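Data first, discussion second: the structure below is written as structure tokens.
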Amino acid sequence: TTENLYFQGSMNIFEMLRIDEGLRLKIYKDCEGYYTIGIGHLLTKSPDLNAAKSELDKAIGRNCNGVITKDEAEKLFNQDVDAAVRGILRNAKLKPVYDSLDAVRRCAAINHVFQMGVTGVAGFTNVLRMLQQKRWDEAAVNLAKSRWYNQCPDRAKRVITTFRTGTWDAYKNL
């Protein structure tokens, strides 16, 4: 479809993570129980809500009282995406795999690091080798064994499908 052919140009890392993480203007606990706000911004792993609000005020730069605006959520979101990209490119293990990937799977790579962090992703020794060798089906099967996926499948299922196919299909028809 001419509409189907345009959907590609509408999808990017920002729209991808926006779907996987949602958009919340108030502090909430994610599927792992950690305090979160905005578009998947983990505030802290501490169970103390007071620590979550203290980190929020530091990140936004004002007395937020646990609430932020949509424009603030986007600014924080852009910083987190940049941090995940920079984390990949300076890492001697992730950068060669990332460089080998196509544009769409590169988005899935940034997404993965955004969710898990650099050392967590860099620990997927076998998945990283499979991806560099273009063994897409095997990579997706091994990702489906991870604790990252199995503890919170809805946040990870679309990333795994994107690693398998290199298309945006899993983000169609929400």
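Indices start at 1 and increase along the chain as displayed.
Method of determination (from the header): X-ray crystallography, 1.7 Å.
Cβ atoms are placed via backbone N, Cα and C, with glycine included.
Some features that Swiss-Prot has for this protein:
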{"type": "MUTAGEN", "residues": "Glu21 to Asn (Swiss-Prot position 11)", "note": "Loss of 84% of enzymatic activity"}
{"type": "MUTAGEN", "residues": "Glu21 to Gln (Swiss-Prot position 11)", "note": "Complete loss of activity"}
{"type": "ACT_SITE", "residues": "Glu21", "note": "active site, proton donor/acceptor"}
{"type": "MUTAGEN", "residues": "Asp30 to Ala, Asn, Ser or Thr (Swiss-Prot position 20)", "note": "Complete loss of enzymatic activity"}
{"type": "ACT_SITE", "residues": "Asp30", "note": "active site, proton donor/acceptor"}
{"type": "MUTAGEN", "residues": "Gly40 to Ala (Swiss-Prot position 30)", "note": "Almost complete loss of enzymatic activity"}
{"type": "MUTAGEN", "residues": "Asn142 to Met or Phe (Swiss-Prot position 132)", "note": "2-fold decrease in enzymatic activity"}
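Positions of Swiss-Prot features highlighted on the structure.
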residue: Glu21; record: mutagenesis position; Cβ contacts under 8 Å, 6 or more apart: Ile39, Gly40, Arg155
residue: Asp30; record: mutagenesis position; Cβ contacts under 8 Å, 6 or more apart: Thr36, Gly40, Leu42, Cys152, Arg155
residue: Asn142; record: mutagenesis position; Cβ contacts under 8 Å, 6 or more apart: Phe124, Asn126, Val127, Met130
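Cβ neighbour count for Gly40 (mutagenesis position) (all protein chains, 10 Å cutoff from its Cβ): 22.
In the three-state DSSP reading, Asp30 (mutagenesis position) counts as coil.
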